[PDB]
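Asker: Starting off with a structure, shown below.
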Protein chains: 2
Amino acid sequence: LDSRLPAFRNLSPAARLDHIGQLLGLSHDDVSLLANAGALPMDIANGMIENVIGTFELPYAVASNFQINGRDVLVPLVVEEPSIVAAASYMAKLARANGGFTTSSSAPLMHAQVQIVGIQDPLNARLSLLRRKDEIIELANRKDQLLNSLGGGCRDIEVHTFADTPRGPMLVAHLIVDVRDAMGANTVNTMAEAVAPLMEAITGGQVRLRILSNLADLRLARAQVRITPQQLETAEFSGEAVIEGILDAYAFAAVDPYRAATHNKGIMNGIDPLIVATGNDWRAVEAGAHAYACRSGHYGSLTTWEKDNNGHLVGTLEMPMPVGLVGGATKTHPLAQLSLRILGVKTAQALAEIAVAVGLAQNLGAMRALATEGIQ
Amino acid sequence: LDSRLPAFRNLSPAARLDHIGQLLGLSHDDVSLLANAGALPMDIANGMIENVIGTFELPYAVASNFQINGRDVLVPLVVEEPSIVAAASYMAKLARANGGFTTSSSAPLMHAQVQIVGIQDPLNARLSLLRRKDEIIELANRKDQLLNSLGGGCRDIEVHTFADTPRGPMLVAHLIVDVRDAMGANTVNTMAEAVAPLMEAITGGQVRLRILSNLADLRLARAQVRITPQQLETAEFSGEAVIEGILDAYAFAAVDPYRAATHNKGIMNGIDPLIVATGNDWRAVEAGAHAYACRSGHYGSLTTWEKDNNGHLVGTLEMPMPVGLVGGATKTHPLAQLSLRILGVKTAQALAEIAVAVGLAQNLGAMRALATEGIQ
Ligand SMILES: CC(C)(COP(=O)([O-])OP(=O)([O-])OC[C@H]1O[C@@H](n2cnc3c(N)ncnc32)[C@H](O)[C@@H]1OP(=O)([O-])[O-])[C@@H](O)C(=O)NCCC(=O)NCCSC(=O)C[C@@](C)(O)CC(=O)[O-]
């Protein structure tokens, strides 16, 4: 696969769609999902959410030039805002010259929280739980046979205490669950509900919340990119001075939350449209991303930008990225299935890796434009 | 308008649409935009973002029972996830019994950032700017005579310094701009550009970034709700016990960022689909919401929950809410226009107020469920 797509931006939507279909070998049926409006049947839309009266369209695009660990990929994106697809594509083009994007990710581990109140001895109860870990882990894994046989399941438990709250001391257990190719909320909510009575028996507390955490900091995905000064040279500036201006923009986001919010918004301009294109939950991804940005107590940049010893501009993105290939709209929406076909992804973590590569490219594009814009 | 919609949940989408059209007095043409696929023509979609190959639908729904400052409203929502619309409607039904939602908002004030580097005397340069603030403000306002006629414009400037970054001292000016019914990005960006040469003259430094901040903490919208224990009573739980359980849930969110990220995600489940339905930029709203949530130096809850002197449950949501009635896809997308007609809003701050009421409702719905039978 060659994702360069020369001339794409100037082709008609039909000719774009034809080129995609040729490059990938999409069937006629696949192509007709995008050629004709209304690919989401109303009977399906009506079973997705409540009180449905119709459907709402956004444009569906493809970003070009992306390459992930040496493999070319085409990236579907659904969004209303201009410049995003272009910026991504152009930074992807530049990235290719130096090997594309390099990615990695954690195992697909999600937390389930079990909140326990009204214990007079929570610190002691925490050890009583930790001692009985294996028992709790076995109970968690009893019901979801499909998950286990696919090689997922509850791996471990950690327990936290919050002894100072206005509502008294709390204990909070986390089940740590490998959810394989799912986003995982239903899987872990189920397990949290299933172990709650047993934890209550061990601790003597009242269980309250039994619920996933969206701060999915054990489900991290990572991307890297490299850009050389020669690539960034403008009419106004040397490539070197552009790099320095990109580093200046980065330091500005790292110290000022007013800038960091905007900088990170730029990252999510790249990521959220992929999430939408694949039928995934963008509120989950957003909450994980921004909560992770302020894990230190200070709201900072999710990306890093540096100059290496060769003088090259090197960027990183590492962040929570809980996404699924199965479940909900990703299965039921015909175009979500088409997107996954276009992407070629075999695991949810592969989809996560593509996401962070696009977020990183979008951030770079935004910074480059802001740094190279002349003073009027 | 009566927003109650008896049996709406169980009508077909065609019947729900006909019913809305009758309540609102929508034209046959308006109803047609939802009764048929393809309300977003391809020529418009192709002009909205780059590399467009088609469109992508999500379901379009309406939440029922909402009442804001004593007026019933119907709330359009576009999203892929079940239970959101139902939960919002159900909590809105409860809220009606005690007066509905009560809302307010600030003026629609946005920050434009102007980053200045290369100054050995940033603290001095700050006072030189403030000494000449009236000129800077007059200059920003020459740039947009129409906004000023509409009753907006640059109101003030603030200046922040970061004298010790790893990239050297920086100074950052903020233009504080009343943007009326726009989200405002384009307006404030334009002003930042206009004042940049003047700030360079004053400070002797070099302007880098000129750009809005999405941390729109001078554009706050606020909602309140009240719920009695009688309303929350179940077969398994007294209403008083449910209220205690909700307060335990809130305290858990206030202390633990693992919980707060999820709690806040639930609020955004309510808000973002109204943002999408109105053609607004949901990445901006998200970034502002979650960055505001950590302004204290700890990532906490956007909502508050308390029990008043009567034993009643009272909740608040105050947050940044930068949305527009004009600008971008809000104008361009025929269904964004229709949403605004359904909502009946006459200013952007009115839309913002609706948004926080729906966010507050959604949070309440999640918590009520999590404190009683559980989410599953
Ligand atoms: C989903 C409900 C409301 C069902 O509720 P129910 O148990 O079926 O109660 P009901 O069936 O008697 O419904 C009563 C009212 O709910 C509304 N309603 C009820 N069903 C529908 C429907 N199909 N379509 C439209 N409206 C509906 C409707 O207004 C109805 O009034 P009535 O029928 O008496 O006039 C209930 O189970 C509930 O409130 N669940 C909330 C939990 C939830 O799933 N919230 C949604 C978002 S998930 C989320 O935010 C993530 C989370 C939870 O992790 C955030 C966090 O942790 O904080």
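For chain A, we keep the numbers from Swiss-Prot: what you see runs 3-378, in order.
Going by what the header records, the deposited coordinates were determined by X-ray crystallography, 1.9 Å.
Placed from the backbone N, Cα and C atoms, the Cβ positions cover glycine too.
Sharing the features that Swiss-Prot gives for it:
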type	residues	note
MUTAGEN	A:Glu52 to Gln	No loss of activity
MUTAGEN	A:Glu83 to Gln	Greatly reduced activity
ACT_SITE	A:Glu83	active site, charge relay system
MUTAGEN	A:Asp183 to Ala or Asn	Reduced activity
ACT_SITE	A:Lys267	active site, charge relay system
ACT_SITE	A:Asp283	active site, charge relay system
Asker: When C-beta separations to chain B are restricted to under 8 angstroms, which of the recorded positions A:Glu83, A:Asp183, A:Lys267, A:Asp283 qualify?
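Answerer: The recorded positions close to chain B are A:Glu83, A:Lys267, A:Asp283.
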Asker: Here are some recorded positions: A:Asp183, A:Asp283. Which one has the most Cβ atoms within 10 Å of its Cβ?
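Answerer: The largest 10 Å Cβ neighbour count belongs to A:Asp283.
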Asker: So, three-state DSSP: helix, strand or coil for A:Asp283 (active site, charge relay system)?
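Answerer: Assignment for A:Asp283 (active site, charge relay system) reads coil.
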Asker: Given the recorded positions A:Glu52, A:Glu83, A:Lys267, A:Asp283, which one's Cα is the least distant from that of A:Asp183 (mutagenesis position)?
Answerer: A:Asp283
Asker: Can you see whether DSSP assigns A:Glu83 (mutagenesis position) to helix, strand or coil?
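Answerer: For A:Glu83 (mutagenesis position) - judged by DSSP and reduced to three states - the answer is coil.
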Asker: Just name the most isolated of the mutagenesis positions A:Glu52, A:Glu83, going by other Cβ atoms within 10 Å of its Cβ.
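Answerer: Minimum Cβ neighbour count within 10 Å, taken over the mutagenesis positions A:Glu52, A:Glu83, occurs at A:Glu83.
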Asker: Please check the recorded positions A:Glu83, A:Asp183, A:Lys267, A:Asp283 against ligand 1 and give me the ones with CB under 6 A, sequence order.
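Answerer: So the answer is none.
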Asker: Using Cα coordinates, what distance in whole Å links A:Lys267 (active site, charge relay system) and A:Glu83 (mutagenesis position)?
Answerer: 12
Asker: A:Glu83 (mutagenesis position) to A:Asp283 (active site, charge relay system): how many Å between their Cα atoms?
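Answerer: Spelling it out, the Cα of A:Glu83 (mutagenesis position) and the Cα of A:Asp283 (active site, charge relay system) are 19 Å apart.
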Asker: With every protein chain in view, what's the tally of Cβ atoms within 10 Å of the Cβ of A:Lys267 (active site, charge relay system), excluding that atom itself?
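Answerer: That number is 27.
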Asker: Cα of A:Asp283 (active site, charge relay system) to Cα of A:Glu52 (mutagenesis position): how many Å, rounded?
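Answerer: A:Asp283 (active site, charge relay system) and A:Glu52 (mutagenesis position) have their Cα atoms 16 Å apart.
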Asker: Under DSSP, is A:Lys267 (active site, charge relay system) part of a helix or a strand, or is it coil?
Answerer: helix
